[PDB]
Amino acid sequence: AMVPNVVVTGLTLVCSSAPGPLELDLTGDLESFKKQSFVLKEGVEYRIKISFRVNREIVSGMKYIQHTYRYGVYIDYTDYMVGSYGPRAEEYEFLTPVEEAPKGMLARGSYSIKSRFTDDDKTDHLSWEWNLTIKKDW
């Protein structure tokens with residue numbers, strides 16, 4: 001111990017009509033993501049996929065949280081129940097239900113997302129910030 005129990009490894013934006021992969025390596029330098037962004041075409045359906053491993057013991061009440069900002073203004077809170085996961089060699093993948101990108105010129109542009117992977121004990125398994133850009137086109 002300081003053998004971590006949970007290691008959050010990746011964020012993926014799942015979108016069938018995206019021209020390429022939208023992935024964050026969460027084992028890297030988390031700061032660099034603030035000077036990067038993922039593009040989504042306005043109005044499209046997507047899901048967020050969180051890749052994580054459990055090394056030692058059963059974690060209950062896992063939870064994925066997203067705080068969404070536009071120019072530093074707080075505009076949405078979304079949390080998803082992830083559930084209970086036991087230790088395993090193979091990484092787990094949590095997928096959100098379907099979300100939809102907003103639509104219209106006024107809703108276009110870059111949004112800031114503060115992500116948190118936590119649980120019933122409020123453990124900070126991993127906290128990170130990334131950007132989502134909504135455009136007219138890919």
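Numbering starts at 1 and runs along the chain as it is shown here.
The way this entry was determined, per its header, is X-ray crystallography, 2.4 Å.
Placement of Cβ uses the backbone N, Cα and C atoms for every residue, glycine included.
For the mutagenesis of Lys35 to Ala (Swiss-Prot position 99), Swiss-Prot gives this note: Loss of interaction with NGFR. The structure shown keeps the original residue. A simple way to gauge crowding: the CB of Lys35 (mutagenesis position) has 7 other CB atoms within 10 angstroms, across all the protein chains here.
While the structure shown retains the original residue, Swiss-Prot records the mutagenesis experiment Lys135 to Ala (Swiss-Prot position 199) with this note: Loss of interaction with NGFR. Counting only same-chain residues six or more apart in sequence, the Cβ atoms lying under 8 angstroms from the Cβ of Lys135 (mutagenesis position) belong to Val39, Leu40, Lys41, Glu42, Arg108.
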Secondary structure of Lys35 (mutagenesis position) (DSSP, helix/strand/coil): helix
